[PDB]
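*Asks:* One structure, as structure tokens, below. Some questions next.
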Amino acid sequence: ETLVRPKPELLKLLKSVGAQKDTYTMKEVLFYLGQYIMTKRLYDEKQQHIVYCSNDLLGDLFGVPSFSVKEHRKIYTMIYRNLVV
Amino acid sequence: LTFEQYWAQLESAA
Ligand SMILES: *N(C)CC(=O)NCc1ccc(CNC(=O)CN(*)C)cc1
């Protein structure tokens, strides 16, 4: 499987929930980001496909106040803007 | 939970 390299701010977010490396598979990037969203309770308790991130570092990195987990192409594009070229 | 089931669908696209 192909390895990708996070920029310094995205790297610090993954290491806050146990990550130990400088490079990752895309399945590993999605594992640590999901664990981050659930331990900080950023998902809406009633409608659980909505993530609210205005007052979190995740909102500064992605450039939005909120997003839907149904929008698969938009989420892969937000991750790509945060990888080393 | 419902969040974990929506997030598993992204995993399928990798
Ligand atoms: N997709 C390729 C499989 C994968 O990588 N799974 C990620 C994963 C596995 C297990 C958990 C367990 N977490 C919970 O049960 C908490 N949510 C209810 C999370 C993610």
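Sequence positions for chain A are given in Swiss-Prot numbering; the residues included correspond to 25-109, in order.
Each Cβ is built from the backbone N, Cα and C atoms, and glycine gets one as well.
As annotated in Swiss-Prot:
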MUTAGEN   A:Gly58 to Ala  No effect on its ability to induce apoptosis
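Buried or exposed, and what's around them? Tell me for each listed feature.
*Replies:* A:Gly58 (mutagenesis position) falls within a helix when secondary structure is assigned with DSSP.
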*Asks:* A:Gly58 (mutagenesis position) has how many other Cβ neighbours within 10 Å of its own Cβ?
*Replies:* 19
